[PDB]
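Since the structure comes first, as structure tokens, the remarks are kept for the end.
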Amino acid sequence: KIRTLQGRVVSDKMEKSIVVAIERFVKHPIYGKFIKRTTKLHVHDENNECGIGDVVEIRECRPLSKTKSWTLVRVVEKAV
Amino acid sequence: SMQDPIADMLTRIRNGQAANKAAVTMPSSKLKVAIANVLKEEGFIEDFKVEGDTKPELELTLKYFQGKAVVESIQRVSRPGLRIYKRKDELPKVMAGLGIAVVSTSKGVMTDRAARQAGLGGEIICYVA
Amino acid sequence: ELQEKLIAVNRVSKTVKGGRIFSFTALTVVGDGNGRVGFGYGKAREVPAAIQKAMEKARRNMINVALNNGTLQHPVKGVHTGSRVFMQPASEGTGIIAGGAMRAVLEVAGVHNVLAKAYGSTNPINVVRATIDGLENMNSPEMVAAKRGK
Amino acid sequence: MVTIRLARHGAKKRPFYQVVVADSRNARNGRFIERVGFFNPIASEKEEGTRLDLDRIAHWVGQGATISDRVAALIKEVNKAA
Amino acid sequence: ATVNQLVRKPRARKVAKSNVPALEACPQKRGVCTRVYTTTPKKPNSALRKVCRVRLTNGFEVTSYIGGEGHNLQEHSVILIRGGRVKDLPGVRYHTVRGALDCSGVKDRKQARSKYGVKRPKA
Amino acid sequence: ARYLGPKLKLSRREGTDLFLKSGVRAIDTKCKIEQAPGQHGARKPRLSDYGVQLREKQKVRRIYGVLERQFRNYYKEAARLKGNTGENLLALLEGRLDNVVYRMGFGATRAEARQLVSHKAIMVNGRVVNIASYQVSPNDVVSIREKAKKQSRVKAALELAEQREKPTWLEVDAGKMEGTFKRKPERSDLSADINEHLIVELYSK
RNA sequence: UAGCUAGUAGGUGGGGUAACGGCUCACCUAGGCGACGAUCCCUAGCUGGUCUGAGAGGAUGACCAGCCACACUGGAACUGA
RNA sequence: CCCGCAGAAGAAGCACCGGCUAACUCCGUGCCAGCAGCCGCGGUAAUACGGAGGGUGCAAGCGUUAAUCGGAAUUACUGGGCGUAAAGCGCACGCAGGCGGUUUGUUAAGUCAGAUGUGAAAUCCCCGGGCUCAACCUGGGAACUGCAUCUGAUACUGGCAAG
Ligand SMILES: [Mg+2]
Ligand SMILES: [Mg+2]
Ligand SMILES: [Mg+2]
Ligand SMILES: [Mg+2]
Ligand SMILES: [Mg+2]
Ligand SMILES: [Mg+2]
Ligand SMILES: [Mg+2]
Ligand SMILES: [Mg+2]
Ligand SMILES: [Mg+2]
Ligand SMILES: [Mg+2]
Ligand SMILES: [Mg+2]
Ligand SMILES: [Mg+2]
Ligand SMILES: [Mg+2]
Ligand SMILES: [Mg+2]
Ligand SMILES: [Mg+2]
Ligand SMILES: [Mg+2]
Ligand SMILES: [Mg+2]
């Protein structure tokens, strides 16, 4: 099996390229309170199949290019 | 607004206790019951009932030993906007043992002691001593 | 039988038409050695007179604290005025580790091993009264059983 | 060059070499791969004074590891058959 | 003061500045000693506390009191600074180490000899 | 160091006989014990809560001859020990070889025993030792070097040993200058008008 | 210090490297980063640990060991695993 | 390291003593000389200046200086406050964000449990050893409060469905 993070697409204006955000809880290293952090990755969408807002899922892979090392596996929602 | 129903229940008891009020009432709910149950099984409240059909109530009877009340202190712990989860080897020891700490475990809402023995951790709820 | 510990004494004054008027005030506590203490505060023109009369107040009207062995039945957190006090039972041999007025009462009370730390107002007059109230909160295990079970 | 040698870890005049599998390039008391057995050039007929753990030693030696003239001697000085 | 607040704006420490900038947090500094005064103390007290303006190595023309009765610092007298503010003397936050460098030591001193630099009298 | 000075003086301050001059006769008097530890000793000052502790601590310290530093470390142990710092400290002291030797007749006074130890006159378990602060474990046999067992001081020491008390926790065959270390002296047989806690607290001020 | 960024961000191709890759170049698109704080400025080698503290924490990073960087200063290759 | 050889011989000093703080008197001096961390000492009987006598503390060290933590619950996660002491935006609407009444089901992300990797060795800690002891050295375990994977548990929080 393999690890894959699913997140909402925040940007889709590049060729085959797509920016995706990923929220993630986290206990404060001194306050306990869990904070919702987000990460911005530039996934690879060679088919442009997924669009903006589309909750897509991706996995880590070979560095397809600078600031780019993740490829879209499959869409999980065609945006609201 | 009621952003924490659990707190209300707790405060309702301590406020009543000091008020000598015979018993206390409030809208019940699965969790409220579990807590009230532990409070009874441990000897902090005489008993407790849940009236109403479409609108659940909760006839929680308070307990008073001598010329004083049993619940000398009861405060909330794992409140909202700041949850608290412990491990089997973490559960707090209320009043060096003379007290109890209601902790919700994956097996149910039990007392600190029981949970610690069952070897499972959970979410604290209050420190009734 | 009766331990007499003199916490501290102050001068204090009272100005009048003629001028200031010197005086005195002594703070002391009387403990039996097992489970009875009682702070007595008294004032008088003479430094000694105040103490002697302040002792009576101490002896009379004391208190019975359920002391388990030589320590506290459990950690308490008494308080009074702007003086917050935290008392915690120590192991056998840890010795009495407390501030000024703090120990004065814990010693005559019968306590021998407790590591308590008081904070807020360090004033004796209020510390001791707060410390005493603390020991009064700690309930014995058998007492806890009296509450529930039944 | 992965080999097995000794490393001084005792006080002045009173050493205490430690047999460990490391990389030749790395300094003596430097970085190693895994500490395998120990040695003591003092003792006091303390019933103990030299370890080795043949099993572990074997794995490395058979995988291309070497052995320092000293440590190598130890392996034999001790009835290795048992 | 809810958690959130602190999470967005953590508690702030402070930056207690050295009451005596003898620089590099040095136990002592050397100076050329520009001038030597005898200014008067503050309000409650009254005397002629003997101070002197020293020119530290790093270039920090400061002042420093001369403990002990009688000294010998003149013009270009190389001395060492210890660092010990004097209340009755404002601006004076350092103390000239006695017995060191060009600075002599209190003579006829017996009790408390270490201070004011004084070797054992005799026997 | 080892103080090396007016031993009686020390006993005058504490207001008791630390056995620093455990000679034959004497024992109080011939020094004016409890009269004035000094020139102004005549006055009876009021010891402060702190002083009460600093004195209680100072006394027990000079009894074994141990100085501050060394003593300090002993306390550090008494605490880290899985037992009771109180007893632990006293025991840690009693374990001292220089102390053990004393309590076994050898050497009239502890200060005297010290010399026997330092001068290779003592031997623990078929082994010579000259470290006064040597910790004596149980079962250990405290004996004297023959080239020193026929010494004068030795016998003279045991002359009043039997006259004095008895260590109810260790054997000692005066015949061939022996001394087995049965076991640690319980808080009881080691007790006295010495309450340690008073000091164990002073080390937490 | 509130805006930063053209080989900038991505895409095709050729080239290049031990190797993935704007690493490189021509062409195309108009993108990429930022208050979850970019850019700018000042200060600093990082860690295991060390000191203090009841702990949480605070202050640190000498000796010992892991990693990194530098070798008169600035720059450049050669040989070579 | 052992054996022997004289002979107490070759080896004690530093700070302080008004309160905090353990330790007091006499001279001299006379808001001068001087002390001093703070409060404060000195203007003819100074326990506070300088010396002496005595005492206290520490010891081949002692004292001062510099600097970090402590005390400081004085940046307060544990562990504080805002009527008058410092402190409620002059007041509303509201995006982001934080928090969310009640029931059943479902999911299993947080959460809990079990295990597997890994978290270098040395420190630290417990037990045990070795240099006469100690410092020091060392065997084993513990701990490394963490990250990831896997297998479960489903009370609570989160998602989804129907209310
Ligand atoms: Mg200073
Ligand atoms: Mg290409
Ligand atoms: Mg190509
Ligand atoms: Mg630098
Ligand atoms: Mg603290
Ligand atoms: Mg160069
Ligand atoms: Mg005093
Ligand atoms: Mg002085
Ligand atoms: Mg005079
Ligand atoms: Mg703090
Ligand atoms: Mg304070
Ligand atoms: Mg405040
Ligand atoms: Mg005002
Ligand atoms: Mg105001
Ligand atoms: Mg208003
Ligand atoms: Mg390790
Ligand atoms: Mg749910």
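Residue numbering in chain C adheres to Swiss-Prot, whereby the residues present occupy positions 10-159 in order.
Heads up, header says this was done by X-ray crystallography, 3.2 Å.
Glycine residues also receive a Cβ, built from the backbone N, Cα and C atoms like all the rest.
Per Swiss-Prot, domain 'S5 DRBM' is recorded for C:11-74.
C:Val21 (variant position) is surrounded by 12 other CB atoms, counting those within 10 A of its CB over all protein chains shown. Swiss-Prot gives this note for the natural variant C:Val21 to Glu: In strain: SPCR7; spectinomycin resistant. Not a ram mutation.
Listed in Swiss-Prot is the natural variant C:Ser22 to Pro, annotated as follows: In strain: SPCR13 and SPCR15; spectinomycin resistant. Not a ram mutation. Listed in sequence order, C:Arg29, C:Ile30, C:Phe31, C:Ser32 are the same-chain residues at least 6 apart in sequence whose CB falls under 8 Å from the CB of C:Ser22 (variant position).
According to its DSSP assignment, C:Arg112 (variant position) is helical. Sequence-distant contacts of C:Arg112 (variant position), defined by Cβ-Cβ distance under 8 angstroms and a gap of at least six in the same chain, are C:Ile105. For the natural variant C:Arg112 to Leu, the note given by Swiss-Prot reads: In strain: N-421 and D-1023; suppresses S12 streptomycin-dependence.
For the natural variant C:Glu151 to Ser, the note given in Swiss-Prot is In strain: B. Long-range Cβ neighbours of C:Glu151 (variant position) (same chain, at least 6 residues apart, Cβ-Cβ under 8 Å): none. DSSP assigns C:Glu151 (variant position) to a helical segment in the three-state reduction.
In the domain 'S5 DRBM' (C:11-74), helix, strand and coil residues by DSSP number 13 helix, 24 strand, 27 coil.
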